[PDB]
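S.K.: Here's a structure for you.
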Amino acid sequence: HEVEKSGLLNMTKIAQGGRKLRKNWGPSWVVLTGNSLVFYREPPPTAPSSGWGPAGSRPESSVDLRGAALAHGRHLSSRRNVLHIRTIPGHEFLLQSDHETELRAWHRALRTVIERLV
Ligand SMILES: O=P(O)(O)O[C@H]1[C@H](O)[C@@H](O)[C@H](OP(=O)(O)O)[C@@H](OP(=O)(O)O)[C@H]1O
């Protein structure tokens, strides 16, 4: 169960179990594994390229990527580089970076992960 990609992104929840939510954008240390996206309030104390950081570091949340859906976040945010993710329990969120190459890489990595879970 380990790390395909990790990085800081801006994130907001859009819906939880299909209930719409008021956006609340903010920075998150994001960790993509082969089956999940895990969100941390902040990045590791050190060795951030390792993804998880210390084992005692607790995540705020994570989602199951099996059968998740990806889409451009244009209709849900005015932020330039925005990706919308919807997972099968009906959680929806936006990921966003000020750097399009960063967000582009996340888009491609996330897709590949969902695809390997079919
Ligand atoms: O003004 P505060 O309470 O901080 O919250 C806003 C954010 O600051 C904006 O970034 C949101 O718009 P974008 O998602 O288009 O960036 C904006 O989204 P909205 O204008 O589409 O509702 C709000 O979520």
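Residue numbering for chain A follows Swiss-Prot; the residues present correspond to positions 321-438, in that order.
Quick check of the header: X-ray crystallography, 1.9 Å.
Even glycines carry a Cβ here, placed using N, Cα and C.
Pulled these from Swiss-Prot:
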- 322-435: domain 'PH' (DOMAIN)
- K343 to A: Strongly reduced affinity for phosphoinositides (MUTAGEN)
- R399 to A: Reduced affinity for phosphoinositides (MUTAGEN)
S.K.: Which Cβ among the mutagenesis positions (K343, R399) has the fewest C-beta neighbours inside 10 Å?
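M.R.: So among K343, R399, the mutagenesis positions given, the one with the fewest Cβ atoms within 10 Å is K343.
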S.K.: Just to verify a number: CA distance, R399 (mutagenesis position) to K343 (mutagenesis position), in angstrom, no decimals.
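M.R.: Here the two Cα atoms are 12 Å apart.
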